[PDB]
2 protein chains.
Amino acid sequence: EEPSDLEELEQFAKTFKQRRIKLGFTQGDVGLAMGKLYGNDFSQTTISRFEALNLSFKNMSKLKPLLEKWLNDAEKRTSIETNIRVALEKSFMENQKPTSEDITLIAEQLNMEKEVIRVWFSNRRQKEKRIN
Amino acid sequence: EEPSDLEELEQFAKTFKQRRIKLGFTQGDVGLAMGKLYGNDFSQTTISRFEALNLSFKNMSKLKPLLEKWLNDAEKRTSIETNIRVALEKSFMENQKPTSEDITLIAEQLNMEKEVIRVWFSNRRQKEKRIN
DNA sequence: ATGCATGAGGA
DNA sequence: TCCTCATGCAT
DNA sequence: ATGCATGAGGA
DNA sequence: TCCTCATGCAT
């Protein structure tokens, strides 16, 4: 094993956030600098997820090398109802990956558009793969 | 959470390795291409650790964004004795972070240079923070 | 694929 | 000094 | 900081 | 179609 393991990534995240704050940069500032200085800008959202390890170990591993260059050098949409959420969570608990059919049922059952439900389960499986 | 969570990073790693092999590139080839095309070369070791998630979630998160640019576009040293290792592991089990004093003891006790032992525990704590 | 090491940054 | 974190030479 | 979404790539 | 994975707009 050559790449950073989980404990090391947690330390890098710690260090990165300290340096950013020490230097007076916002998460947004860093994301913008990454595009200006290294050719790949990142959003405030991604910088926030990285610093909190709210990403999978696979994604954190891709990003760490990129953010490390910065560190060295610096030196219509629909909103889901509260009750529908809980039920959705309950379902996720039963089956993490419902089929197109299971899903269609669950949609009508909750009276929600199919695509919205398909996406909710996709987002939920992704969140479950996050470190934090 | 915006960055990739653990499950998503595992999927990206899977995908990345499949594409690399499908395209006929070695891990070394990719590491070299990253320097030629994106300005930050990586070693075969890092590409191997990334593909196996033998890095922390923090480090995987840094690397994923960088390797993602590639993926899109492609489309004197001392050797430790076997018995000393086991004992060292036993020790690690008792105390993960021994002090300079604890360490010095353990060194003489095993008749090994101090620095070598300090480094072994540092490497061991790092390995423990890895996803895999 | 991985053991032993280095080096930057902060401790 | 000495840790953490990222990374890699040598094997 | 995070809910809901998109889009690339493969399934 | 439809998943996984990376990423972000809008809130």
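Chain A is numbered as in Swiss-Prot; the shown residues are, in order, 280-354, 382-438.
Backbone N, Cα and C atoms are what each Cβ position is placed from, and that goes for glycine too.
Record features (Swiss-Prot):
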| type | residues | note |
| --- | --- | --- |
| MUTAGEN | A:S385 to A | Loss of inhibition of DNA binding |
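Around the Cβ of A:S385 (mutagenesis position), the number of neighbouring Cβ atoms within 10 Å comes to 4.
DSSP classifies A:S385 (mutagenesis position) as coil under the three-state reduction.
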